[PDB]
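Worksheet: one structure, shown below.
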Amino acid sequence: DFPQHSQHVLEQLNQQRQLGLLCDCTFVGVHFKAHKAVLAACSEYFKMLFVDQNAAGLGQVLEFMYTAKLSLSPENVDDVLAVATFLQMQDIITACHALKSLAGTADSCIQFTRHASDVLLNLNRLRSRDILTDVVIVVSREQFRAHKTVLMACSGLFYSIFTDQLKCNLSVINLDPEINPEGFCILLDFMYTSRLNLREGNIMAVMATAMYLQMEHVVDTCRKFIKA
């Protein structure tokens with residue numbers, strides 16, 4: 001039960017995008033960097049496009065994907081609407097129609113409070129079906145497919161691995177063989193769902209794995225469960 005976790009992840013993904021970290025797609029006189037997985041999580045069109053491998057309002061649509069905020073004006077509304085229609089982004093389509101229903105002469109900044117949760121939920125659906133995963137994490141015998149960007153968002157250890165010049169481009173990451181696979185699996189689920197499935201027999205392994213992955217708030221939550 002971590003109710004701010006999806007909002008935290010979204011802000012981390014936005015920080016990444018601003019710094020170009022793990023960004024694997026670039027749109028053009030403006031250069032916009034993005035993550036394919038995040039785009040796929042927000043747009044059915046991008047998801048199809050990236051599985052299979054320039055428009056004026058794209059900046060605004062990207063901004064919305066990464067911040068949950070959409071800034072409309074009379075100057076950009078039609079552009080944003082056209083792009084959103086093409087990308088099948090219903091939330092945006094409806095916001096544009098809502099703005100135009102006012103006529104126009106209004107700007108609007110709209111904040112979609114459920115968007116972060118929707119993104120994380122969709123990233124997890126992508127992970128379930130192995131879509132756009134770009135890394136395999138190997139823990140002793142077991143193998144876990146994931147998106148680097150999500151790992152980096154949730155774990156200091158993964159941040160350091162993915163920004164190391166000798167490891168950043170590896171598609172397979174072998175963790176220390178002392179690491180408990182079950183512990184890792186539980187933490188990986190936590191990253192993608194906000195739910196930490198602690199059981200009495202796993203708490204010590206999860207706690208240790210969280211310490212190694214540098215997830216301090218999870219370590220604290222494990223500690224509390226031992227004391228309750």
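Sequential numbering from 1, following the chain as shown.
Backbone N, Cα and C atoms are what each Cβ position is placed from, and that goes for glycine too.
Annotated domain 'BTB' per Swiss-Prot: 133-200, in sequence order. Secondary structure of the domain 'BTB' (133-200), assigned with DSSP and counted as helix (H, G, I), strand (E, B) and coil, comes to 27 helix, 13 strand, 28 coil.
In Swiss-Prot, a published mutagenesis experiment is listed as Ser160 to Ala (Swiss-Prot position 59), annotated Abolished ubiquitination by the SCF(FBXL17) complex. A C-beta separation below 8 Å, combined with a sequence spacing of at least six in one chain, links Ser160 (mutagenesis position) to none of the other residues.
Each end of the 10-residue unmodelled stretch has a Cα atom, at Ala103 and at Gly104, and these lie 5 Å apart. In the deposited model, 9 residues between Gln53 and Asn54 are left unbuilt, and the Cα atoms flanking this gap sit 17 Å apart.
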